Each structure stands twice: as structure tokens, then as C-alpha cells.
Amino acid sequence: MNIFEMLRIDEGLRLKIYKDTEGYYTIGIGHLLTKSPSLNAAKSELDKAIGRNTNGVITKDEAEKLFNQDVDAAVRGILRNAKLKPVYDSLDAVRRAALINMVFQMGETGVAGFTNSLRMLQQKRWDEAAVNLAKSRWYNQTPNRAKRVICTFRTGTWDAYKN
Ligand SMILES: *SC1=NC(C)(C)N(O)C1(C)C
Ligand SMILES: [Cl-]
Ligand SMILES: [K+]
């Protein structure tokens with residue numbers, strides 16, 4: 001298991017534009033296209049992202065290319081953020097993946113707002129961090145995924161993603 005396999009499980013793979021859990025146009029492996037309700041706007045974003053006039057459909061290779069860029073972007077968002085970088089640096093590689101996962105789903109600014117959870121993670125108070133992370137819109141709106149991510153912070157193992 002690794003961050004790519006983890007997010008591929010949490011995000012799925014769909015080759016045509018679809019709406020994500022928040023109702024936003026998305027494609028591939030959780031590649032958010034736009035928060036606009038305009039499908040035409042989402043299609044324009046897709047063409048710009050892929051570099052060709054699509055029909056709203058991409059190939060698996062193209063989905064994986066966006067996915068690699070998006071994982072990279074999540075890590076760079078962490079490393080450039082003054083609140084997220086110290087927490088990331090303090091974590092083992094398994095829990096680093098859990099933090100990347102959160103930033104992939106919610107963005108750098110959103111995760112950086114989890115001030116008290118971040119402090120508990122940096123303190124390595126894993127059960128307390130788990131309780132605090134669940135008191136969130138994130139947990140309430142995507143509880144199964146949030147439970148997998150929180151369990152990964154709790155244990156530092158991949159048990160929530162095996163079988
Ligand atoms: S969270 C969670 N997942 C498993 C089943 C590995 N656990 O033992 C916890 C920590 C309750
Ligand atoms: Cl709490
Ligand atoms: K998804």
C-alpha cells in the first residue's frame with residue numbers, strides 16, 4: 001500500500017465527467033474540475049487540464065497522469081503551508097499518506113484549518129487526534145472514508161485499506 005493505491009481506493013476511477021460527493025464536476029481518480037454548476041465550464045477545465053478537445057471522456061492513462069499531478073500538488077501544498085509542513089515532517093510515512101489524503105480531498109487551506117487536530121497529531125496523541133478529527137464536517141459528510149483515514153492516523157498501519 002502507498003498514497004497512490006490509498007487514494008485510488010478512496011476516489012475510484014471514472015473516465016467520464018461525473019459529480020463527486022459534494023456535487024462538483026470531477027473526472028478520473030477524484031480530479032476536481034470546477035465547483036461551477038456549468039457542465040460546459042467543467043468540460044473547458046478538462047480540455048485545459050488534458051491539453052486537447054475532449055468529449056468529456058478521457059483515457060485511463062490520462063486519468064493516471066492527472067492523478068500523479070494531483071498527488072504531487074497535494075504534497076507541495078503541504079510543504080508550502082506553514083501549518084501543515086511541521087506536522088507532515090513530524091509524521092511517519094504511513095501517517096504522511098493520511099495527511100496527503102486529507103489535502104487531496106479538501107485542499108491545503110481546509111486541512112490547515114484543523115488547528116487542534118494538527119496539534120494532537122504533532123504531539124503523537126493518536127487516539128485524542130482521532131476523536132478530534134471526527135468532530136468535523138469532513139467526518140459527517142464522508143464518514144466511511146474519514147474513518148479509514150482516521151484509523152490510519154490511529155494505528156500507523158494500512159489495516160483500514162487491506163482487504
Ligand atoms: S480505527 C481501527 N481500525 C482497526 C480495526 C485496525 N482498529 O483496531 C481500530 C484502531 C479500532
Ligand atoms: Cl476533541
Ligand atoms: K470520487
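Heads up, residue numbers simply count up from 1 along the chain you see.
The way this entry was determined, per its header, is X-ray crystallography, 1.5 Å.
Cβ atoms here come from the backbone N, Cα and C positions, even for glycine.
Under the heading active site, proton donor/acceptor, Swiss-Prot lists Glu11, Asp20, citing experimental evidence as support. The substrate binding site annotation in Swiss-Prot covers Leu32, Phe104, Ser117, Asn132. For the published mutagenesis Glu11 to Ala, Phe, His, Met or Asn, Swiss-Prot gives the following note: Complete loss of enzymatic activity. Under mutagenesis, Swiss-Prot gives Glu11 to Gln with this note: Complete loss of activity. For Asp20 to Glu or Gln, Swiss-Prot lists a mutagenesis experiment annotated as follows: Loss of 99% of enzymatic activity. Under the heading of mutagenesis, Swiss-Prot lists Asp20 to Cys and annotates it as follows: Nearly no effet on specific enzymatic activity. Listed in Swiss-Prot is the mutagenesis experiment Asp20 to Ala, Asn, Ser or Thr, annotated as follows: Complete loss of enzymatic activity. Here the residue is the original one, while Swiss-Prot reports the published mutagenesis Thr26 to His with the comment Facilitates transglycosylation more effectively than hydrolysis; covalently bound substrate. Swiss-Prot documents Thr26 to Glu as a published mutagenesis change and attaches the note Complete loss of activity at neutral pH; covalently bound substrate. Where Swiss-Prot documents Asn132 to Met or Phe as a mutagenesis experiment, the accompanying text is: 2-fold decrease in enzymatic activity. While the structure shown retains the original residue, Swiss-Prot records the mutagenesis experiment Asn132 to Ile with this note: 5-fold decrease in enzymatic activity.
Annotated features taken from Swiss-Prot, shown on the structure.
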residue : record                 : contacts (Cβ under 8 Å, 6+ apart)
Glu11   : mutagenesis position   : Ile29, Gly30, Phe104
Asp20   : mutagenesis position   : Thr26, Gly30, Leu32
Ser117  : substrate binding site : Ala129, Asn132, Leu133, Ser136
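In this view, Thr26 (mutagenesis position) is surrounded by 22 other Cβ atoms within 10 Å of its Cβ, with every protein chain counted. In this view, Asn132 (mutagenesis position) is surrounded by 18 other Cβ atoms within 10 Å of its Cβ, with every protein chain counted.
Cβ-based neighbour count (10 Å, all protein chains) for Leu32 (substrate binding site) stands at 18. Once the Cα atoms of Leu32, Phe104, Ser117, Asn132, the listed binders of substrate, are compared pairwise, the greatest separation found is 27 Å. In the three-state DSSP assignment, the secondary structure recorded for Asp20 (mutagenesis position) is coil. A 10 Å cutoff on Cβ-Cβ distances gives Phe104 (substrate binding site) a total of 25 other Cβ atoms nearby, all chains included. Only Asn132, of the recorded positions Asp20, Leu32, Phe104, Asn132, place a Cβ under 6 Å from an atom of ligand 2. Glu11, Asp20 are the recorded positions among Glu11, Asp20, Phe104, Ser117 whose C-beta comes within less than 6 Å of an atom of ligand 3, given in sequence order.
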